[PDB]
Amino acid sequence: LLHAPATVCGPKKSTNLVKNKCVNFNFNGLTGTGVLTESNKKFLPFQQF
Amino acid sequence: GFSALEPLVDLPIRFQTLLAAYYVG
């Protein structure tokens, strides 16, 4: 537990996408509760949130 | 002119150059 901050990634247990209901989402770091609707806003290739 | 600099690559871990008219900031 020294030298560089090494990341060992982790397990990848992904589930199906939720269309329209209040669910608990874990979007690879973001935790909360809400409805995951479709979007019209356009992101950038380096922007994640 | 104004131009924002997008991230290229983040690499997890005396200045010289080779081939001019280059600047250094």
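For chain A, we keep the numbers from Swiss-Prot: what you see runs 517-565, in order.
Going by what the header records, the deposited coordinates were determined by electron microscopy, 3.0 Å.
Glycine residues also receive a Cβ, built from the backbone N, Cα and C atoms like all the rest.
Looking at Swiss-Prot, you'll find the mutagenesis A:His519 to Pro noted as follows: Increased resistance to human covalescent sera neutralization. Per Swiss-Prot, natural variant A:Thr547 to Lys is noted as: In strain: Omicron/BA.1.
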State the three-class DSSP label for A:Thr547 (variant position), counting H, G and I as helix, E and B as strand, and everything else as coil.
strand
Cα distance, A:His519 (mutagenesis position) to A:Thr547 (variant position), nearest Å?
30
What count of other C-beta atoms do you get within 10 angstroms of the C-beta of A:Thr547 (variant position), across all chains shown?
8
For A:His519 (mutagenesis position), which residues of its chain lie six or more apart in sequence with Cβ-Cβ distance below 8 Å?
none
